[PDB]
Structure formats: structure tokens, C-alpha cells
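Trainee: Encoded as C-alpha cells, here's the structure I'll be asking about.
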Amino acid sequence: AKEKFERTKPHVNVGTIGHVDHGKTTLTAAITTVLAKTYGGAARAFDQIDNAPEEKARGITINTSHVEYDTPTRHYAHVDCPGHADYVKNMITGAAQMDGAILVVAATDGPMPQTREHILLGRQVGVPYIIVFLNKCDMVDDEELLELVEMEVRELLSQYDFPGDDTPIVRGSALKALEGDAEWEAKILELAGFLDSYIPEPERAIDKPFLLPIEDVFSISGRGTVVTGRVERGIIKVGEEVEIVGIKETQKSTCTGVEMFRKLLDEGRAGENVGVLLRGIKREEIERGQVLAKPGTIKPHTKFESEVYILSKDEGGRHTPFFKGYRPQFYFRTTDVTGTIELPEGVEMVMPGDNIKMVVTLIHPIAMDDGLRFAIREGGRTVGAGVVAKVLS
RNA sequence: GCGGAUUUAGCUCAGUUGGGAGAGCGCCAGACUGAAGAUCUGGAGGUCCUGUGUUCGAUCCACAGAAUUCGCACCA
Ligand SMILES: C/C=C\C=C\[C@@H]1O[C@](O)([C@H](CC)C(=O)NC/C=C/C=C(\C)[C@@H](OC)[C@@H](C)[C@@H]2O[C@H](/C=C/C=C/C=C(\C)C(=O)c3c(O)cc[nH]c3=O)[C@H](O)[C@@H]2O)[C@H](O)[C@H](O)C1(C)C
Ligand SMILES: Nc1nc2c(ncn2[C@@H]2O[C@H](COP(=O)(O)OP(=O)(O)NP(=O)(O)O)[C@@H](O)[C@H]2O)c(=O)[nH]1
Ligand SMILES: OC[C@H]1O[C@@](CO)(O[C@H]2O[C@H](CO)[C@@H](O)[C@H](O)[C@H]2O)[C@@H](O)[C@@H]1O
Ligand SMILES: [Mg+2]
């Protein structure tokens, strides 16, 4: 691309989660179109956010989609998540790399299944801040109903351990705004206003080696194969050398581009979801889950001893013990992989709540350094949290 | 990113929509012939692709995965 994208303001990437059918995907367009005037950016519409045909006919958002917009004191990378239960896995990854998250909730219904699920999955993945947004207020005029719901969204949040009280809550309507009624456009800003007031500023690594967990791959007709993702740390000056590590046989490549939302760039510093060019690599040779990095700073692995805390039921985990052979999915950065457990001579079972040292063996090698944290989800819910104590590979 | 379909002995394939699995061939024997092969007669041989949940009990259900494949989408 030939634009340029010139730095200014810190770059905070955020997004939308929350129950289905109420807000998320339309609020996104709103923010982008509102702000494309109240701060003059460049907006897009629903038709453009849920661009995928299945999303159009099914009317439901299946895969996250990225979108950008500018405030005056920050830069925003926005990711729209799918509320449908069938896709949590899809949003999990999107949220996992979020600086803060707008939890959209409809005034009318209020807390629903997919709303608890997301908030919990939030708290469980990284995400440090949530800004609740009561939506569809243009469907409820009973200043006392809102009181009721808000008073219950909070109680919820703070149940998974969030601020809740100190938690900001805008009151507006997406399509209203998106359409034009300025009495609401204003509300879009009262939110777009807290993404700065509340952030607060993200610490970026930079003082370390390059590494970017891949999370999406494209094949630009004009250029070559592209991979996107949130730079974990360091920087990649275009023209540098990279290694596509893990899952498949390690591959060597040289950067050949680094865009930031269709706008050319020369580098990509920690915290910016950006694209890369990697020359010589075709689409069918690289995939999500793999990490791009400074050659020789990270090798792939299969077997490793770990120290894991198996959450209890009271934390939404198993309620029945597991034994040798249990093989759930271990989540590493931008993916997961089934690996098998092997308990210690001198341990026959693991009860939810217990802590355990167990040696895992994934069905696929993965970029991992001793100490790397990972999560374990199985048959639908997060089974436990742990860390790579000692690689054995 | 989203959907279908198939996985049952070494090979080819039936079977059960929860009660604890077969044929043929090929494999190991005794039988006939100097012996091959044919063929007769006997046995051995399955984690029913994997893990969980439910259950008194799961090869079949549920929830999570794998390998083949066959279609769709998307495009810094
Ligand atoms: C979560 C998915 C992928 C995670 C991947 C990786 O996780 C991580 O490894 C992470 C590191 C700790 C990890 O391992 N996460 C893995 C796990 C981490 C878990 C941590 C921290 C917890 O403490 C024990 C923490 C949430 C704790 O739980 C409490 C939750 C109680 C819930 C009760 C729910 C109950 C009865 C319930 O019926 C219920 C519900 O209400 C809503 C939805 N459904 C339910 O069924 C409370 O909210 C506390 O806050 C890193 O973040 C990595 O970088 C990562 C993001 C790549
Ligand atoms: N009255 C009213 N309707 C709204 C409002 N916001 C969205 N809607 C409508 O309700 C539906 C919700 O669509 P959408 O925003 O994509 O839902 P979502 O929250 O992203 N759910 P999912 O992404 O899981 O499909 C649409 O028909 C939309 O136009 C609002 O504030 N008021
Ligand atoms: O073409 C718009 C594009 O410009 C960038 C940098 O290339 O930012 C500039 O324009 C924004 C819109 O008003 C300003 O908020 C920003 O301060 C200014 O540098 C991109 O951020 C934007 O996508
Ligand atoms: Mg949507």
C-alpha cells in the first residue's frame, strides 16, 4: 500500500464482546462512523463489518473482524467478536490479545448466558479492563429499568472479580447513532471517551527480541503471503530475518513489508496488530498458532513438565477427577492443541481444585520457552491454568 | 474462518440407534505329497480413530479432539 500511517498517540487495541443479538457488531460500525466526523477519521458499515456472506444470510457474525478508528489522545484497533456460543473459541483468541474490552449489553433483556460466558472468559484470558455499554436504550424508557439492569450487570462483573462499581457504563443506542440522531451520536463519544479516560496507557515491551504469534493469514494478489497479529514484543524492521516457528517444520524467511491497516509501515512495535509479508512463503505453508520471530530465539517443542492448577467446579471446571491419559486442549498464545497427560509416580488422580505437576505431550510441536504460561480447556469449559516448568521435548 | 462425509482384525468389508463383536483373505500349527501350490482341519488375531461427561454399564448418545477427504468463505 502507498499511504503511510504516521505515528501519533499511544496505540491501544480494543474490542466488543457480549451476548448475542444485542449490540456488538453494530456498535462497532457506529463508533467508526460517528467518530469519522466528531474527530474526522474514516468509517465503515455493517455490510462491511459482517462482510462474510454466511454472516449476511444467517445474520450473526462468525469470525472476528478488525476495524480502526481514531480518538484524539489514542489510536484504536477494534476487534468485533461473535457472541454465538458455537464460536467462543473464535472470540477467545480475539479477546486474548485485547488491552481493554467494551462489554455490550442490551437494556431490554439484560444479563444472558453468552454475557456471563464472555466476562468469565475475559477475566480468564488476559484483558484488564471492561467498559459496559447498555444498548438499545431506544427501546426502553423507564429510567428505573436501567437502574435495575445496571445494578445487576455490576453485581455480575464483580462476581468474576472486576471493578464493576468503579466500572464506567455508557447508556446509548447503536443503530440510532449509526443512523444519525445526534442525541445518541453523543453517547457514542461518552464511550469513545472512556477508552482513553479509562485505558490507561499500555506498557510496550520493545526492550526484548522480536516475536509475533500469528493469528490470521492472507494472500494479497499484488504482493505475497501475509500474516497478522499483535506483536508480543520487540520490533520487526522490514527487511529483517524471521523464523516461522512451531506446528510445522521451522521455516526461515525475511520480512518484506509491515502494514498497519492497509497503511504502509517500516516497523511494527509491540502492541500493534500488524501484517507481515514473509517472502517465498505460500498460503499453504504457514498457519495460525505459529510464531514469527528473531531467528534462534525460540525453538519448537512437544513434551514438557508443567505445574498446573486445575480449577474447581466453583470456578467453572471439572467436578470429576482425571487420570493418566486425560487429553484436553492446551492453549498457547494464539491457539490450542491436544496433548496427553501423564501423572507422577505417586499420584493416581487429580481433583478439581488440586494443583499438580504433570508431563504433557502435545500432538503438535509448539514455540515454547520454559516458564511460558498456558491454559487448558476441555469439552467446553476451562479445565485449568498452568505454566511450562521444564521442557523435555 | 464456516460446513458435509468416512473411520469396526494385517488387507476387503458386514453388524449394533448403550448390555459387554463377525466373514473372506492373509497370518501360527497339525493332514496329504520328495515338495511347491491347491485344498482339508484346526487355533491366534480388534483399545470398534482418541479423550471426557451421562450412565448400574458407552463401539453407537453428549461434550471436546485426530486423520483422510469434499465443498464454501475471507484477503495487510
Ligand atoms: C481462557 C482461554 C485461553 C487462555 C489462554 C492463555 O491463558 C493464560 O495462560 C492464563 C494465565 C493465568 C490461563 O491459564 N487461563 C486459564 C484460567 C485461568 C483462571 C483464573 C486466573 C481464575 O483463577 C483461578 C480466575 C478467573 C478466578 O476464577 C473465578 C471464577 C469463578 C467462576 C465460577 C463460575 C461458575 C460456577 C459457572 O457456573 C459459570 C459462570 O458463572 C459463567 C460461565 N460459565 C460457567 O460455567 C473468579 O473470576 C476469579 O477471578 C495466559 O493468559 C496466556 O497468555 C493465554 C491468554 C494465551
Ligand atoms: N432497537 C435497537 N436495535 C438495535 C440496537 N443495536 C442493534 N440493534 C439491532 O439488533 C440486531 C443486533 O445485531 P448485531 O449488532 O450484529 O448483534 P451482535 O450484538 O453483534 N450479536 P452477534 O455478533 O453474535 O451476531 C440488529 O438487527 C441490529 O440492527 C439498538 O441499540 N436498538
Ligand atoms: O487517513 C487517515 C489515517 O491517518 C492516520 C495516520 O495515517 O491518522 C491521522 O488522521 C486521523 C483521523 O482524523 C487523526 O485522528 C490522527 O491524529 C492523524 O494522525 C491514521 O490513524 C488514520 O487511519
Ligand atoms: Mg454481530
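Note that chain A is numbered according to Swiss-Prot, with residues 2-394 shown in order.
Per the header: X-ray crystallography, 3.3 Å.
Note that Cβ sites are derived from N, Cα and C of the backbone, with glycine treated the same way.
Here Swiss-Prot flags A:10-204 as domain 'tr-type G'. For A:19-26, A:81-85, A:136-139, the entry in Swiss-Prot reads GTP binding site. If you look up Swiss-Prot, you'll see A:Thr26 marked as Mg(2+) binding site, on the strength of sequence analysis. For A:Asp139 to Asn, Swiss-Prot lists a mutagenesis experiment annotated as follows: Reduces affinity for GDP; increases affinity for XDP. Annotation of the mutagenesis experiment A:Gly223 to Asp in Swiss-Prot: Inhibits codon-induced conformational changes leading to GTPase activation on the ribosome. In Swiss-Prot, a published mutagenesis experiment is listed as A:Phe262 to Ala, annotated Still associates with EF-Ts, very little Qbeta viral RNA polymerase complex forms. Under mutagenesis, Swiss-Prot gives A:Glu349 to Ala with this note: No change in binding GDP but higher binding constant for EF-Ts. For A:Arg382 to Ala, Swiss-Prot lists a mutagenesis experiment annotated as follows: 25% loss of Qbeta viral RNA polymerase elongation activity.
Burial and contacts for the listed features, if you can.
Mentor: According to DSSP, A:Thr26 (Mg(2+) binding site) sits within a helical segment.
The Cβ of A:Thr26 (Mg(2+) binding site) lies under 8 Å from the Cβ of A:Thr17, A:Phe47, A:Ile50, A:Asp51, A:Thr62, A:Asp81, each on the same chain and at least six residues away in sequence.
Secondary structure at A:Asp139 (mutagenesis position), taken from DSSP and collapsed to helix, strand or coil, is helix.
Listed in sequence order, there are no same-chain residues at least 6 apart in sequence whose CB falls under 8 Å from the CB of A:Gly223 (mutagenesis position).
In the shown protein chains, 18 other C-beta atoms lie within 10 A of the C-beta of A:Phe262 (mutagenesis position). Under the DSSP three-state reduction, A:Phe262 (mutagenesis position) is assigned to coil, being neither helix nor strand.
Listed in sequence order, A:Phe324 are the same-chain residues at least 6 apart in sequence whose CB falls under 8 Å from the CB of A:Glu349 (mutagenesis position).
In sequence order, A:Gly317, A:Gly318 are the residues of the chain that are 6 or more apart from A:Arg382 (mutagenesis position) and have a CB within less than 8 Å of its CB.
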Trainee: If the criterion is a C-beta within less than 6 angstroms of any ligand 4 atom, which of the recorded positions A:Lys25, A:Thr26, A:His85, A:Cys138, A:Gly223, A:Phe262 pass it? List them in sequence order.
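Mentor: With ligand 4 as the reference and 6 Å as the Cβ limit, the list reads A:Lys25, A:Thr26.
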Trainee: Give the distance between the Cα atoms of A:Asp22 (GTP binding site) and A:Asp139 (mutagenesis position), rounded to the nearest whole Å.
Mentor: 16
Trainee: Taking only same-chain residues 6+ apart in sequence, whose CB is under 8 Å from that of A:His85 (GTP binding site), what do you get?
Mentor: A:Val21, A:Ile61, A:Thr62, A:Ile63, A:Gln115
Trainee: Given the binding-site residues A:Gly19, A:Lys25, A:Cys82, which one's Cα is the least distant from that of A:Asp139 (mutagenesis position)?
Mentor: A:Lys25
Trainee: Taking each of the binding-site residues A:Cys82, A:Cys138 in turn and counting other Cβ atoms within 10 Å of its Cβ, which one has the fewest?
Mentor: A:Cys138
Trainee: Under a threshold of 6 Å between Cβ and any atom of ligand 2, which of the recorded positions A:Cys82, A:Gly223, A:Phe262, A:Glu349, A:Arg382 are retained?
Mentor: none
Trainee: About how far apart, in whole Å, are the alpha carbons (Cα) of A:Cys138 (GTP binding site) and A:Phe262 (mutagenesis position)?
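Mentor: Each residue's Cα considered, A:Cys138 (GTP binding site) and A:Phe262 (mutagenesis position) end up 32 Å apart.
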